[PDB]
Amino acid sequence: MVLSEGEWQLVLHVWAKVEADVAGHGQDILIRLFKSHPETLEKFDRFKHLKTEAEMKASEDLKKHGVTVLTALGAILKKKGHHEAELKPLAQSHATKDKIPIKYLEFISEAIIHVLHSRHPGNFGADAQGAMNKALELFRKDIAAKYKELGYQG
Ligand code: HEM
């Protein structure tokens, strides 16, 4: 009732390429986020001490968090819009535990698209970029609704 079947299949086709190397893609995506929007780094008490790109690449903890982030997102994408159960705990941990504005989810969405385009251009042309953009838009709209339900405006 938001993406068409064909759009979902484009999303899952490129996501399969991510799955070939989750740790690498995860690392790349978090570094791209922090490099482009340094203010996001302040939300992470465990990585705030990291001062250069090399130190980031070498950090076991950052790489582990990358896998955690992408595992969770992939589980959501594979639901093709039917992600209520999976989305609710994610909203709670980003709305009460830690307070992550919708703006910053926008920033990490841009980082994901940047990295997919950098690594898989042959499989991420305009139609695929559009489909992925839509799926990340849907993720953001629905987590924003859950944010509000919990008392956080986002
Ligand atoms: C595609 C978007 C994202 C996904 C799928 C995601 C997912 C997760 C997951 C699975 C965890 C671990 C436990 C939990 O659920 O809290 C986590 C933790 C966290 N996330 Fe996110 N996250 C996303 C975006 C962000 C953004 C944009 C920020 C901050 C700029 C952020 C900040 C954090 C923080 C501060 C923690 C706690 C880590 C710790 O200290 O152990 N997340 N995230």
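Cβ atoms here come from the backbone N, Cα and C positions, even for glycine.
According to its DSSP assignment, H65 (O2 binding site) is helical. Here Swiss-Prot flags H65 as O2 binding site.
If you look up Swiss-Prot, you'll see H65 marked as nitrite binding site.
Other Cβ atoms within 10 Å of the Cβ of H94 (heme b binding site) number 22 in total over all chains. Swiss-Prot lists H94 with the feature heme b binding site, giving experimental evidence as the kind of evidence.
According to its DSSP assignment, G122 (variant position) is helical. A natural variant is reported in Swiss-Prot for this position, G122 to A, and the note states: In metmyoglobin.
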Position of peak Cβ density within 10 Å, selected from the recorded positions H65, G122: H65
